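Enquirer: Okay, handing you the structure first.
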Amino acid sequence: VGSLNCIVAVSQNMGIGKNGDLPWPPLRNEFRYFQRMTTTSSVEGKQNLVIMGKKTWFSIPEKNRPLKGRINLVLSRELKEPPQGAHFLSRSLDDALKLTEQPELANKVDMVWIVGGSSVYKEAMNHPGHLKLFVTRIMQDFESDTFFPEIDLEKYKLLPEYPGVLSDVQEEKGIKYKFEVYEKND
Ligand SMILES: NC(=O)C1=CN([C@@H]2O[C@H](COP(=O)(O)OP(=O)(O)OC[C@H]3O[C@@H](n4cnc5c(N)ncnc54)[C@H](OP(=O)(O)O)[C@@H]3O)[C@@H](O)[C@H]2O)C=CC1
Ligand SMILES: CCc1nc(N)nc(N)c1C#CCc1cc(OC)cc(-c2cccc3cnccc23)c1
Ligand SMILES: [Cl-]
Ligand SMILES: [Mg+2]
Ligand SMILES: [Mg+2]
């Protein structure tokens, strides 16, 4: 794999989770953005792969697992096989990316999207090579128990705009947020 993508929504206080769910009320269009970004494949016949930690998997509403239109991979050092509904299981990020080269996924995967949680993002953000981080900045503090590792601007640059991504502040349910894209190249 030549490029990885992370996607996350983060409160002002760096929160991403609270009690096995999101810290904020449901933001419909922000979710549709997550869906659009993670689902859209550039290649006919291929789907994107989503990689996530175990608690993130269980934080997805069951009726919606696995995430439709995408290959779902779960990370765990304890499970012996994928959670019911998940397509693949890996013991590490490294192992997950190597799987895409193996005969079963050979030519089935387009883009790879890391979708949390904290430790998965931390490792992915430090992985060699090209990486884009799609970060929704929720412009409010929310009570959280799970947090996003701060972005090291020695490695990442905030892109001023980006094709396919709205630049202006968004608002849903009185909650203001902005979509950001960060990028590192090596
Ligand atoms: N706002 C947002 O964009 C996002 C928010 N969330 C929220 O975050 C919370 C869940 O995230 P979090 O608590 O951090 O947990 P995770 O989803 O990261 O799950 C943690 C578990 O997953 C496995 N795991 C995690 N990292 C790795 C790794 N690098 N390599 C191998 N296995 C790994 C381990 O499982 P094991 O113990 O089996 O080894 C670990 O115990 C929820 O509240 C969820 O709603 C989640 C995603 C995005
Ligand atoms: C959508 C919140 C969000 N935004 C951004 N920018 N990045 C993210 N990683 C996430 C997230 C997340 C976890 C999560 C929680 C959840 O429901 C509580 C649902 C999803 C989810 C993700 C993808 C497709 C889904 C389809 N149907 C229902 C849910 C889907 C995904
Ligand atoms: Cl923006
Ligand atoms: Mg689904
Ligand atoms: Mg809260």
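Swiss-Prot numbering applies to chain A: residues 2-187, in that order.
Using N, Cα and C of the backbone, Cβ positions are placed for all residues, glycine too.
Among the features that Swiss-Prot reports, domain 'DHFR' is placed at 4-185, with the record citing sequence analysis. Marked as NADP(+) binding site by Swiss-Prot on the basis of experimental evidence: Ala10, 16-22, 55-57, 77-79, 117-124. Quoted from Swiss-Prot, the note on mutagenesis experiment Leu23 to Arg is: Strongly decreased affinity for methotrexate. Decreases catalytic rate constant 200-fold. Decreases affinity for NADP and dihydrofolate over 10-fold. According to Swiss-Prot, the mutagenesis experiment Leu23 to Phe, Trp or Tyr carries this note: Decreases affinity for NADP and dihydrofolate over 10-fold. The substrate binding site annotation in Swiss-Prot covers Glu31, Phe32, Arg33, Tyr34, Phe35, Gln36, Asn65, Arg71. Listed in Swiss-Prot as a mutagenesis experiment, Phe32 to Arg is described as follows: Reduces catalytic rate 5-fold. Reduces affinity for dihydrofolate 9-fold; when associated with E-36. Under mutagenesis, Swiss-Prot gives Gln36 to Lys with this note: Increases affinity for dihydrofolate about 3-fold. Reduces affinity for NADPH about 3-fold. Here the residue is the original one, but Swiss-Prot notes a mutagenesis experiment at this spot, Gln36 to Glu: Reduces catalytic rate 2-fold. Reduces affinity for dihydrofolate 9-fold; when associated with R-32. Listed in Swiss-Prot is the mutagenesis experiment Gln36 to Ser, annotated as follows: Increases affinity for dihydrofolate about 2-fold. No effect on affinity for NADPH. Under its mutagenesis annotations, Swiss-Prot gives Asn65 to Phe the following note: Increases affinity for dihydrofolate about 3-fold. No effect on affinity for NADPH. According to Swiss-Prot, the experimentally introduced change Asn65 to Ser is described as follows: Increases affinity for dihydrofolate about 15-fold. No effect on affinity for NADPH.
Explain the structural surroundings of these features, please.
Expert: On its own chain, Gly21 (NADP(+) binding site) has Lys56, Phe59, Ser60 as residues at least 6 apart in sequence with a Cβ closer than 8 Å to its own Cβ.
For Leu23 (mutagenesis position), the same-chain residues that are 6 or more apart in sequence and have a Cβ closer than 8 Å to its Cβ are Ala10, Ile17.
Under DSSP, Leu23 (mutagenesis position) is assigned to coil, being neither helix nor strand in the three-state scheme.
Counting every protein chain shown, the Cβ of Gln36 (mutagenesis position) has 14 other Cβ atoms within 10 Å.
In the three-state DSSP scheme, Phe32 (mutagenesis position) falls into the helix class. Neighbour count (other Cβ atoms within 10 Å of the Cβ, all protein chains): 13 for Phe32 (mutagenesis position).
For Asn65 (mutagenesis position), the number of other Cβ atoms no farther than 10 Å from its own Cβ, over all displayed protein chains, is 9. Look at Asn65 (mutagenesis position): DSSP puts it in a helix.
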Enquirer: Looking only at C-alpha atoms, tell me how far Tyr34 (substrate binding site) is from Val121 (NADP(+) binding site), rounded to the nearest Å.
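Expert: With the alpha carbons as reference points, the distance is 20 Å.
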Enquirer: Considering Cα atoms only, can you say which of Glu31, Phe35, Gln36, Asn65 is the nearest neighbour of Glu124 (NADP(+) binding site) among these recorded positions?
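Expert: Ranked by Cα distance from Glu124 (NADP(+) binding site), first place goes to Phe35.
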Enquirer: Write down the Cα-Cα distance for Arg71 (substrate binding site) and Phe32 (mutagenesis position), rounded and given in Å.
Expert: 15
Enquirer: What does the structure give for the C-alpha distance between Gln36 (mutagenesis position) and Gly18 (NADP(+) binding site)? Integer Å is fine.
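Expert: Taking the Cα atoms only, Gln36 (mutagenesis position) lies 18 Å from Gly18 (NADP(+) binding site).
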Enquirer: Enumerate in sequence order the binding-site residues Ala10, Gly21, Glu31, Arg78, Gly118 whose Cβ-atom distance to ligand 1 is under 6 angstroms.
Expert: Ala10, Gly21, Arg78, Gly118
Enquirer: Do you know which of the binding-site residues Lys56, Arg71 has the most other C-beta atoms within 10 angstroms of its C-beta?
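Expert: Most Cβ neighbours within 10 Å: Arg71.
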